[PDB]
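Have a look at the structure below, then the notes.
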Amino acid sequence: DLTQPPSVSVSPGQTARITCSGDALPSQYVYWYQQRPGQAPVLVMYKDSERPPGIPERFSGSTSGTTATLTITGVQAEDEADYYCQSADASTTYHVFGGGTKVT
Amino acid sequence: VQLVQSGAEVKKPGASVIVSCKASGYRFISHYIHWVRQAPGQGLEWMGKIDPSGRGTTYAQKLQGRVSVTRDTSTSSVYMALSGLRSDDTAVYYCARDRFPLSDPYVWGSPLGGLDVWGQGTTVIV
Amino acid sequence: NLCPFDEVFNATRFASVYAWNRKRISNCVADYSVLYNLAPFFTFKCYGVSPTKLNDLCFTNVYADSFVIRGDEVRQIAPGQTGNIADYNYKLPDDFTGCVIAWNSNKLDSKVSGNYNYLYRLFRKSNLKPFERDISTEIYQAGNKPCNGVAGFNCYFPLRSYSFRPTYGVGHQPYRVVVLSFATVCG
Ligand SMILES: *[C@@H]1O[C@H](CO[C@@H]2O[C@@H](C)[C@@H](O)[C@@H](O)[C@@H]2O)[C@@H](O[C@@H]2O[C@H](CO)[C@@H](O)[C@H](O)[C@H]2NC(C)=O)[C@H](O)[C@H]1NC(C)=O
């Protein structure tokens, strides 16, 4: 089961650190989804370090320990969206999403 | 690649959804398909995953026995079957891909999840 | 009670060989039938039991160490063997009582740029005790004057990482390894 801070606030040019902590994540990848309010979510960040094509080279990731973090360096005005972390359970079944951190 | 969804619908508590995910483009027997629901204004939560080669189904722990998916190789589509709606089960149902091109059948410990090519989403109303 | 073996075998992130993850398995019923219906590259080798006779037994504590090594170093994961993975990374004991399970993963651990996420301890002062784990990144002084922290030149970095490109040979692709070691757990 995966727990996450409910919201963060940021001013542009700063650095936003979205974090996700789960007890069943020493051994599972974490995949981040960036849902703008209204439309379907998109995979913004995947496999704890890797970046899908179609994303600007700004969305990083770190899973040092049992707490995955996403970091936005230089937040712009279009990154105001939800950020759900993801995992599975410790086997690979019963995938779990996160708290739903709002970025403003 | 793209995934086609069904239309918006209004149901009653009882027989509810045959919501459809007609897939196209990619080789249908490669990626898993995950179904994810979202209560309006709430977090995303994961319902079930289907292997299109019939190799297994798995639904969520708190939704067991209520939702069942149905594969179809012929039309390249996958369905749900949920029964007994409540106001809790009012959501937008997202069909998604898996983003893992497995070539040889299943190496143990594939990165399941990583839902890439999410469908357009359809809405259930109670 | 259905002992978690899918929690060790199907875990997507396998730890590096110097820091192998150990999962205690106890107080359950272990069904081993998902370990001899295998896909055709698995290397189910048991030392002290036999694969078809694991069900009708009860073990006190079952330990499941999992890691990722090169293909030609699965031979090193065996009792009483000497190489680099055995000497400095993972020494199975002389009297081993479990099974050693390894399968090809030329997928899953292999980028086109090469996954340098997996590290093996190339240099150490002494060989390992059986089931010992040395996770520290301390600089190994290898000659005349042991200095404070200067990297290189007989003051080497121990944890040299693998390179796991998918166009490498069969003996170099990363072979995910799970080492079961063996009353609560039954069948
Ligand atoms: C490792 O996982 C594979 C894949 O199965 C998926 O995830 C599993 C954790 C499990 O929950 C399945 O329901 C999921 O579909 C497992 O392979 C399955 O094994 C069963 C019985 O051995 C077999 O009937 C299925 O056809 C297999 N599916 C495939 C694609 O081969 C496997 O069992 C898991 N390994 C262990 C140690 O349990």
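Note that chain C carries Swiss-Prot numbering, so the residues on display, from first to last, are 334-515, 522-526.
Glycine residues also receive a Cβ, built from the backbone N, Cα and C atoms like all the rest.
Record features (Swiss-Prot):
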MUTAGEN   C:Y453 to F  Decreased HLA binding to NF9 epitope. Increased binding affinity to human ACE2
MUTAGEN   C:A475 to V  Increased resistance to neutralizing antibodies
MUTAGEN   C:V483 to A  Increased resistance to neutralizing antibodies
MUTAGEN   C:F490 to L  Increased resistance to neutralizing antibodies and human covalescent sera neutralization
VARIANT   C:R346 to K  In strain: Mu/B.1.621
VARIANT   C:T376 to A  In strain: Omicron/BA.2, Omicron/BA.2.12.1, Omicron/BA.4, Omicron/BA.5, Omicron/BQ.1.1, Omicron/XBB.1.5, Omicron/EG.5.1
VARIANT   C:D405 to N  In strain: Omicron/BA.2, Omicron/BA.2.12.1, Omicron/BA.2.75, Omicron/BA.4, Omicron/BA.5, Omicron/BQ.1.1, Omicron/XBB.1.5, Omicron/EG.5.1; complete loss of interaction with host integrins
VARIANT   C:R408 to S  In strain: Omicron/BA.2, Omicron/BA.2.12.1, Omicron/BA.2.75, Omicron/BA.4, Omicron/BA.5, Omicron/BQ.1.1, Omicron/XBB.1.5, Omicron/EG.5.1
VARIANT   C:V445 to P  In strain: Omicron/XBB.1.5, Omicron/EG.5.1
VARIANT   C:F456 to L  In strain: Omicron/EG.5.1
VARIANT   C:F486 to V  In strain: Omicron/BA.4, Omicron/BA.5, Omicron/BQ.1.1
VARIANT   C:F490 to S  In strain: Lambda/C.37, Omicron/BQ.1.1, Omicron/XBB.1.5, Omicron/EG.5.1
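Structural mapping of features recorded in Swiss-Prot.
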residue: C:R346; record: variant position; DSSP class: coil
residue: C:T376; record: variant position; DSSP class: coil
residue: C:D405; record: variant position; DSSP class: helix
residue: C:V445; record: variant position; DSSP class: coil
residue: C:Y453; record: mutagenesis position; DSSP class: strand
residue: C:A475; record: mutagenesis position; DSSP class: coil
residue: C:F486; record: variant position; DSSP class: coil
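For C:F490 (mutagenesis position) paired with C:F456 (variant position), the C-alpha to C-alpha distance reads 8 Å. Here the C-alpha separation of C:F456 (variant position) and C:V483 (mutagenesis position) works out to 16 Å.
The subset of variant positions C:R346, C:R408, C:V445, C:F456 lying near chain A, with Cβ atoms under 8 Å apart, consists of C:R346. Under a cutoff of 8 A between CB atoms, and with a sequence separation of 6+ in the same chain, the neighbours of C:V445 (variant position) are C:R498, C:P499.
Within 10 Å of C:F486 (variant position), counting C-alpha to C-alpha distances, fall the following of the recorded positions C:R346, C:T376, C:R408, C:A475: C:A475. Of the recorded positions C:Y453, C:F456, C:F486, C:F490, C:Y453 has the largest number of other Cβ atoms within 10 Å of its own Cβ. Of all the Cβ atoms in the protein chains shown, 13 others lie within 10 Å of the Cβ of C:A475 (mutagenesis position). 6 residues between C:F515 and C:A522 have no modelled coordinates; the flanking Cα atoms are 11 Å apart. On its own chain, C:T376 (variant position) has C:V407, C:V433, C:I434, C:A435, C:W436, C:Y508 as residues at least 6 apart in sequence with a Cβ closer than 8 Å to its own Cβ. Considering only the recorded positions C:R346, C:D405, C:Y453, C:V483, the residue whose Cα is spatially closest to the Cα of C:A475 (mutagenesis position) is C:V483. On the backbone, the CA of C:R408 (variant position) and the CA of C:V483 (mutagenesis position) stand 35 Å apart. Residue pair C:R346 (variant position) / C:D405 (variant position) shows a Cα separation of 21 Å.
Annotated pair C:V483 (mutagenesis position) and C:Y453 (mutagenesis position), C-alpha to C-alpha distance, rounded: 21 Å.
The most densely surrounded of the variant positions C:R346, C:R408 is C:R346 (count of other Cβ atoms within 10 A of its Cβ). For C:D405 (variant position), the number of other Cβ atoms no farther than 10 Å from its own Cβ, over all displayed protein chains, is 15.
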